[PDB]
Amino acid sequence: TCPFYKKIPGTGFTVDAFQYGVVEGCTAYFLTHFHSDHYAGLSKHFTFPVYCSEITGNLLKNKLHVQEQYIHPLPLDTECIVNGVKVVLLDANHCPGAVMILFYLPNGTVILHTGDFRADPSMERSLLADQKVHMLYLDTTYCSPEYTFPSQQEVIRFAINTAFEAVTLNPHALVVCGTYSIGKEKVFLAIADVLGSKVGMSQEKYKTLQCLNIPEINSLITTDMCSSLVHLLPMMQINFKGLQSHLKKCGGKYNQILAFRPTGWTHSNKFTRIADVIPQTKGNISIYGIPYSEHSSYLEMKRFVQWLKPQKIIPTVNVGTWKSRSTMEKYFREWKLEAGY
Ligand code: NI
């Protein structure tokens, strides 16, 4: 059944709750972003109002064939009325089209649902600064102090420098990047830019990227693999067998592959700096795991919450085990006692 952390009290609303059938009492289904664990259940047969960003609504229409009459896109950073309730969509610094949702309940309670987010100090100057938030529905993916990672900028600098050096040493090397969802487009676009190439990909992935409102995108991507020296493949194909196989397909145009796997966190992060990352190599194939995250680190999450000073926190991630729930509640209390709210 629909869990309580997906329901907004005092409303008829749910968030990211499309896989439970008709939720009793739901008059509007909000969708924070287009990732499968969140949209699970939507299709062309859905006949309830879906509220989301413009970009998410482009993907619902083009990839899932949801009918236009049920898609309700909202502009960001704008006070809107939905079934008699004031709401605002804010940028979540996650994947393209991802939002946080502010609900202003008729009784005067204010609720923030972060969806999936990477907390940033820039959020402290959005419409969030203007009033008090009483309850926080929080993306707790990486809510433990072991989870450190570098900035997105540091990671992209490493990837660009690595790729440019490799291809300049060997003009016959191919660069491959893995993907299994939207998000993390900066990895493959920054590398293609430094090399003066478009990124080549499947027709299905090209279609997905053309929904994202990225500026000048027609200049950066292509379905012609032959004209491209940065290829995108499914994340599943980023291993020695899959890459050897792909190289055969390129017909002796290339004699070396340098491949990137943008993981979330990996336990090389506790010890190893970004400067010191090394690849796994077999023969003429090398694979780099890079820690490019679109979720908050522990310290980023803690800074946002200590800034916001919510009265009550409701985790939306890692809620399935008692040990995880108890650990998270301990951190929340630490943060509250340290900051004095
Ligand atoms: Ni997500």
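All chain A residue numbers match Swiss-Prot; in order, they span 700-1040.
Method of determination (from the header): X-ray crystallography, 1.5 Å.
The backbone N, Cα and C atoms fix where each Cβ goes, and this holds for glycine too.
Feature list (source: Swiss-Prot):
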| type | residues | note |
| --- | --- | --- |
| MUTAGEN | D838 to N | Impaired nuclear focus formation, reduced interaction with PIAS and increased sensitivity to cisplatin |
| MUTAGEN | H994 to A | Impaired nuclear focus formation, reduced interaction with PIAS and increased sensitivity to cisplatin |
Set of same-chain residues at least 6 away whose C-beta sits under 8 angstroms from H994 (mutagenesis position): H793, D815, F816, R817, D838, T840, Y841, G963
Local backbone state of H994 (mutagenesis position), from DSSP in three classes: coil
